[PDB]
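One structure is given below, encoded as structure tokens.
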Amino acid sequence: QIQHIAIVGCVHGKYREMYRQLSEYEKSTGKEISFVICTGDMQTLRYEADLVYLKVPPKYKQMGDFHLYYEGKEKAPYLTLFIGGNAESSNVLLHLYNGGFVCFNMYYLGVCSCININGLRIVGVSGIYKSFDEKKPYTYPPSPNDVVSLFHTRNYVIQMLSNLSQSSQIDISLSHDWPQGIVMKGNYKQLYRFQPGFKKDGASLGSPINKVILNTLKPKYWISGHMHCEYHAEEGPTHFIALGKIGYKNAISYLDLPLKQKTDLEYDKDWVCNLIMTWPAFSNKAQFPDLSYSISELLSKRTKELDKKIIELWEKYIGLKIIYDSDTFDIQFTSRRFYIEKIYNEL
Ligand SMILES: [Fe+2]
Ligand SMILES: [Zn+2]
């Protein structure tokens, strides 16, 4: 009983090319793709006005294929879970910072979260690291002035995810830029022959935020992109897999993993409790998170019997199944926070 998971690097708005390759493979090899995982740079632009939030050089200010899927004239043939990179419709991803479907079969994991599917636990970390913005809060609603800073990974995601490895093991973890120092743990002399530019950065290459998360959350696999190249490294058990950009046939690999039980996409219980217990830090919708609160010790108020009754209210008001919701992304922002607040205020 085996599931075939398609892992994809940078998409850069070339969705039809990606699904064309995925559809070719499963009818090539006869294998069936369970779901697809993307490592960011999705460019989920709905309409021309969203081009303002895409931080790219002028030669890449393009719509891409996503608007066809948002308009419904194209349909993603596989369930696609993805995180955010640096070339994103940052306004859209800020509305869905708690996750959400940008269209049918395309689920955004949020700023960071953990999900359940087919007995696996999958963690995502969006954005790329820039030191001068790691402690900077988000401002809502999204403004065109924040195009340069919205896609930067915030430091607080380290404390939002640190406890996820306590109850069980993390199977797959996602980041866009590489975990800092992971370049030192594979065939780097061959990688430097691909790009001698990476030799300048050396061991300091990558995100230090993802390095802390990688060493803490223990995962079996860590898949990243951003670098537009293939690379595999090993640090402890973690099979590090870097993928390239769509258009080059080094972007899509496949994880042939054991299938415990075919199970629908669901919210991770431990993450749901972390999300509720941290609501005081996110209570101000205009600016979050309020780092005057301690995210690490807000989570210390979790107990076994309190966790199990957060789940009941979540299953009542939201549901354990992650289902498609076609409401506008600004409405989904208010709705998800509305029930997060309601669940918290009932404990
Ligand atoms: Fe990137
Ligand atoms: Zn890229």
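In order, the residues displayed for chain A correspond to 5-351 in Swiss-Prot numbering, which applies throughout.
From the backbone N, Cα and C atoms, a Cβ is placed for every residue, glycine too.
For the mutagenesis of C14 to A, Swiss-Prot gives this note: Fails to complement a DBR1-deficient yeast mutant resulting in the accumulation of lariat intron. The structure shown keeps the original residue. Under the heading of mutagenesis, Swiss-Prot lists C14 to S and annotates it as follows: Loss of RNA debranching activity. Fails to complement a DBR1-deficient yeast mutant resulting in the accumulation of lariat intron. Feature annotation from Swiss-Prot assigns divalent metal cation 1 binding site to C14, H16, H232. What Swiss-Prot records for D45, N90, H180, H230 is divalent metal cation 2 binding site, and it gives experimental evidence as the kind of evidence.
Annotated features, which come from Swiss-Prot, shown on the structure.
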residue : record                               : DSSP (3 states)
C14     : mutagenesis position                 : strand
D45     : divalent metal cation 2 binding site : coil
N90     : divalent metal cation 2 binding site : coil
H180    : divalent metal cation 2 binding site : coil
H230    : divalent metal cation 2 binding site : coil
Lowest local Cβ density (other Cβ within 10 Å) among binding-site residues: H16, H180, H230, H232: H232
Contacting binding-site residues, sequence order - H16, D45, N90, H230, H232 vs ligand 1, Cβ under 6 Å: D45, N90, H230
Cβ-centroid neighbourhood (8 Å) of the divalent metal cation 1 site, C14, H16, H232 excluded: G13, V15, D45, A91, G229, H230, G248, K249, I250, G251, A255
Between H16 (divalent metal cation 1 binding site) and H230 (divalent metal cation 2 binding site): CA-CA distance (Å): 10
Minimum Cα separation from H180 (divalent metal cation 2 binding site), reported as the residue among recorded positions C14, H16, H232 that achieves it: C14
Residues within 8 Å of the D45, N90, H180, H230 Cβ centre (excluding the divalent metal cation 2 site residues themselves): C14, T43, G44, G88, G89, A91, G131, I132, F155, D181, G229
Rounded inter-Cα distance in Å - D45 (divalent metal cation 2 binding site), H16 (divalent metal cation 1 binding site): 5
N90 (divalent metal cation 2 binding site) to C14 (mutagenesis position) - Cα separation in whole Å: 10
Cα-Cα distance linking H232 (divalent metal cation 1 binding site) and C14 (mutagenesis position), given in Å to the nearest integer: 7
